[PDB]
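Novice: Quick one: this structure, given as structure tokens, is what I'll be asking you about.
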Amino acid sequence: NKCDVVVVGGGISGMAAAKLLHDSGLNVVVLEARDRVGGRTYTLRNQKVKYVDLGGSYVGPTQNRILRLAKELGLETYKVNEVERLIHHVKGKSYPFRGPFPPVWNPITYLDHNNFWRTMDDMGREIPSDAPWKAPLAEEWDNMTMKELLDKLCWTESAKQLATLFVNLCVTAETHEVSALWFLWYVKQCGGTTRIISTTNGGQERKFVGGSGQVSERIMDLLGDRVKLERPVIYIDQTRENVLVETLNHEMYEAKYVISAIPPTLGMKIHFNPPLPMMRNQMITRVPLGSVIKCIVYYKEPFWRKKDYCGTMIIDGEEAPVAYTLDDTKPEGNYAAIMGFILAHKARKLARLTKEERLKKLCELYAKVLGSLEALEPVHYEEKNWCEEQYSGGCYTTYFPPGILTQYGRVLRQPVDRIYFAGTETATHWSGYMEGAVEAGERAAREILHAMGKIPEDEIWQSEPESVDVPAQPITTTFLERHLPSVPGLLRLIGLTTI
Amino acid sequence: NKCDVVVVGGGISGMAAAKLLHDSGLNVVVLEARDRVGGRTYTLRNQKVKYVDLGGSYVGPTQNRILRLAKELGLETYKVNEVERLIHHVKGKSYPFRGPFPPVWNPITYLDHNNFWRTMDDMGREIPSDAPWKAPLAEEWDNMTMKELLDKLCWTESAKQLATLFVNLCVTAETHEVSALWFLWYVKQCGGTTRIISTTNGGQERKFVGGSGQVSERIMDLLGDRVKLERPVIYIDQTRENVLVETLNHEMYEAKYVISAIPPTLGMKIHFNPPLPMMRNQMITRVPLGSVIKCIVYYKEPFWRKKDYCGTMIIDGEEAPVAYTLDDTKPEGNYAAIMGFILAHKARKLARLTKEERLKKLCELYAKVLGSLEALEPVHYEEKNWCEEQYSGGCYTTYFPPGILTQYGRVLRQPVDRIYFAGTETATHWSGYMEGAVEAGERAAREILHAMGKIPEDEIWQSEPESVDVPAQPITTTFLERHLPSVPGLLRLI
Ligand SMILES: *[C]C1=C([C])[C]=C2C(=[C]1)N([C][C]([O])[C]([O])[C]([O])[C]OP([O])(=O)OP([O])(=O)O[C][C]1O[C](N3[C]=NC4=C3N=[C]N=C4[N])[C]([O])[C]1[O])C1=NC(=O)[N]C(=O)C1=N2C#C[C]N([C])[C]1[C][C]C2=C1[C]=[C][C]=[C]2
Ligand SMILES: *[C]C1=C([C])[C]=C2C(=[C]1)N([C][C]([O])[C]([O])[C]([O])[C]OP([O])(=O)OP([O])(=O)O[C][C]1O[C](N3[C]=NC4=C3N=[C]N=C4[N])[C]([O])[C]1[O])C1=NC(=O)[N]C(=O)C1=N2C#C[C]N([C])[C]1[C][C]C2=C1[C]=[C][C]=[C]2
């Protein structure tokens, strides 16, 4: 019934917010729609897999908040396998390589590839992490899709195709679906192209031993009876002295403040009194989540390692159901597995198949890419289609279509009377990730602590010390990477020699 | 408690569906979230205005369903004033004209303008009204915004600017916000560019005497106690023999079938058991409504008529709050008024002002465009910002961002077990309009009648006889309009 703060949503963001408020001495209640906590993280346990993350999983250097929270909860990380060679599969052939980037040998294509990634980061530097709509060319960039930007920037089909794969993989959406400004912001606020794409020294460096679901589960353990499962919030009333929060199962909760720790669009599932201000009312109809099926195929042994492949495959082509894989073998070397993402339109297309049909397609793909008949002999299979989730709306996160971020972006974490907004979508560093969830939950919590006069304004936004366990190497470029001309740049240099 | 069909939403679509089912002998209940019916139609009555439509208002030739429904309810139409000259205001100067199209005098600009409108209709002819995703180039066109298409097609800034205004006015959204495929479908399914833009012989020919709100109000009168106001639906349960529909005020309704007659995205306000199928689950987060403030400025007299202006103004430029106006004077010639729409980003920008501040901006604009100091002396002002409406989400209708219509379009009116889908967004002719609302409501109703074995499959989709009161003249083109080259076509000839 009565508490200090109602937190709506028991994902990482809501749990992090509730923990901070609980630790500060406030009475908190978490109202969670599902029969479980974790939201877009979900760790399945059974005999065949031991444990497997079916949602958010990877953490890496510079994600210091999730690392600190998980450490405090008694969790440990392990390194994703990147010992052996990566594979880039393009036009039906596999090309093994080392490093974060597939090598390009053609001098023109090389210039084009180099310029693309460089320009992405160049443009990113003009975009404030906490206010992308304040970029000097915000309107121009926001009124373009990523498809249009790629069309302008890439002078080779090879660069365009790889850039397209990158967008699909990063934001589980098609290039024509998403704003260029938003996508450029998204990459920049993760620390740039190298940081976001890398396993070693990047976002995919590590996973949690036992699964990421333990973060939310262990906070629930600490909070005990304060977490209310199967309590979908349907109604928030702010007309009276205390905020009234009603659930689908007829329960009423009274609080001084509310944290909304759900994906922005899922705010639509709540009826508000009084009605939301116009900008938020419309914003929450304009911010969809992406489309993905996470698929894990299990094998007797990590046979790819014997062929000097680490299990990472970058697979281009419309025919391939999965565009990207990682070795998902346990740190102990057992429960050998390949994790793959079925992205964007392919998630839509292939969801029509049975689980068995998808497994067959994945195995046949892996067999060609790895050039191994062993890939046709899976021992087990797990998958999760996040598009079907009423209380997620998709995965990994919310994307912004053209025109939305500049018009509605400033509303995202603007308080509505006594409602404050968490959720990874409101983060300014690794928004979209578990890291962003922690940043947002704790920031929203501190906004309430400030509103109560418990902390100064200066303390709402808090810096995070670097993890000692997961140190971050700086992102470097070579002299040539910095100064080599683009394709049109080289052509302009040829045009000048003609005179 | 118990009935045959629960209709969720008491706008024109829900009311039309409920009326059809009621007339067929079924027990129907309409659950309406607001303290009123009408939804995106709303007629305000007071002493100063008599009546004024603050939402949907215009009807015209080829919109035979709304005309028939309104007639049956005892409503009449009158003609919007287009006797005198229209005005095109561009680069700070007013250019009076006659006919539906503002003239272009620069020869190259003429070719470019002509080609743009012609190409819009050409492209539309390849788009099936009932399945736009089946267009031969559906994917190509859906993966482009209207901004991109305009950038490709328009060789002059003049044509591009007017085309932009057209998009903003048509769908209350920016050109960069909307799919080219969806927009081209939208125009085609209203009967093409001329039909959609025209007052005389087009969508804006007429209004209802007494206001369009009377359509929903008069059906509510017929249904009586069957319409439940202030009953926002929060929960639909289809796991049992009968469908259970729960409202915010704690009431439970049991039915054999449900019609959802709300904007697709407002389906998000309902928790579903079992969960919606994946495609619909995601679709309803991908389909926003546009942004508009409808503003009506009242004057002592329709002074513009004295200067041989009808009151229609097409106003170019970022500075102008309103891009398009019509005379909103009563058929009797009193309650003189100019109606204007504040569109898309301007609705967002100008909503920050006070009502009085917006009035001042509108009056100053009208004084400039009409060249009349009389515009600075309003006697009254009414406005409605539809962006603030929890149970509409915007106006006039739902738009599709790039990539959505091909991926999710087929889900729009696909039944989910015993839930059938109405709402103007599911119409195939004048979707977005009151006409589409009637088409969709009656079609959804008939789907249920078929499911009950009461009518054959052949009768789900029903043709509508042409209105005798509002006859449609055919849309014609001239030989030169058909065969004059585009700008790149002329350059290829050179
Ligand atoms: C799904 C997913 C997947 C599949 C994958 C992934 C992911 C996901 N991610 C993301 C994460 O997960 C996120 O971010 C988080 O989790 C979020 O959190 P938050 O914010 O908290 O949210 P959520 O969870 O959702 O929660 C919410 C809650 O609430 C609730 N509700 C609703 N509604 C309601 C409620 N309640 C009451 N009432 C009402 N009404 C619900 O239920 C819930 O619970 C991720 N992340 C990270 O970090 N990591 C990872 O890994 C992940 N993942 C992914 C990724 C991928 N990647 C990275 C890729 C690979 C390679 C590459 C990439 C990218 C880029 C480059 C490269
Ligand atoms: C808003 C608006 C405005 C401002 C204007 C306009 C409009 C609008 N429009 C549209 C109409 O209105 C529509 O379409 C209709 O109305 C629709 O119907 P429906 O489908 O039925 O829907 P609604 O109304 O929305 O209803 C729904 C209902 O439901 C309810 N709910 C929700 N949720 C819920 C509920 N319930 C229970 N539960 C829950 N959960 C609500 O409340 C409601 O009631 C229009 N239309 C026509 O026809 N006309 C007109 O006029 C209109 N408007 C406009 C237009 C414009 N224009 C035409 C322009 C001028 C010149 C030109 C143009 C365009 C193009 C070219 C040229």
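Here chain A follows Swiss-Prot for its numbers: 3-501, in order, are the residues you see.
Header lists the method as X-ray crystallography, 1.6 Å.
Backbone N, Cα and C atoms are what each Cβ position is placed from, and that goes for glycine too.
Pulled these from Swiss-Prot:
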MUTAGEN   A:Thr158 to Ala  Dramatic loss of activity
MUTAGEN   A:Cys172 to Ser  No loss of activity
MUTAGEN   A:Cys192 to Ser  No loss of activity
MUTAGEN   A:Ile199 to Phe  Alters specificity towards synthetic inhibitors
MUTAGEN   A:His382 to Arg  Significant loss of activity
MUTAGEN   A:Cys389 to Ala  Complete loss of activity
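If you look at the structure here, what lies around each of the features I listed?
Specialist: Secondary structure from DSSP puts A:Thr158 (mutagenesis position) in coil.
Sequence-distant contacts of A:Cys172 (mutagenesis position), defined by Cβ-Cβ distance under 8 angstroms and a gap of at least six in the same chain, are A:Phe185, A:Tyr188, A:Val189, A:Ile198.
According to DSSP, A:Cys192 (mutagenesis position) is assigned to coil rather than to any helix or strand.
A:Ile199 (mutagenesis position) falls within a helix when secondary structure is assigned with DSSP. Other Cβ atoms within 10 Å of the Cβ of A:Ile199 (mutagenesis position), summed over all protein chains shown, number 20.
For A:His382 (mutagenesis position), the same-chain residues lying six or more positions away in sequence with a CB closer than 8 A to its CB are A:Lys50, A:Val51, A:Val299, A:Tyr300.
Around the Cβ of A:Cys389 (mutagenesis position), the number of neighbouring Cβ atoms within 10 Å comes to 23.
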Novice: Which chain-mates of A:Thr158 (mutagenesis position) that are at least 6 residues away have a CB under 8 A from its CB, listed by sequence?
Specialist: A:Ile110, A:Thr111, A:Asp114, A:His115, A:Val489
Novice: Which mutagenesis positions from the list A:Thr158, A:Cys172, A:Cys192, A:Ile199, A:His382, A:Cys389 come close to ligand 1, meaning a Cβ under 6 Å from one of its atoms?
Specialist: A:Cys172, A:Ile199
Novice: Between A:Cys192 (mutagenesis position) and A:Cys389 (mutagenesis position), how far is it from one CA atom to the other, in Å?
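Specialist: A:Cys192 (mutagenesis position) to A:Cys389 (mutagenesis position), Cα-Cα distance: 24 Å.
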Novice: Give me the Cα-Cα distance between A:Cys389 (mutagenesis position) and A:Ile199 (mutagenesis position), rounded to a whole Å.
Specialist: 24
Novice: Mind sorting out which of the mutagenesis positions A:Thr158, A:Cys172, A:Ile199, A:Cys389 are close to chain B, meaning Cβ under 8 Å from one of its Cβ atoms?
Specialist: A:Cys389
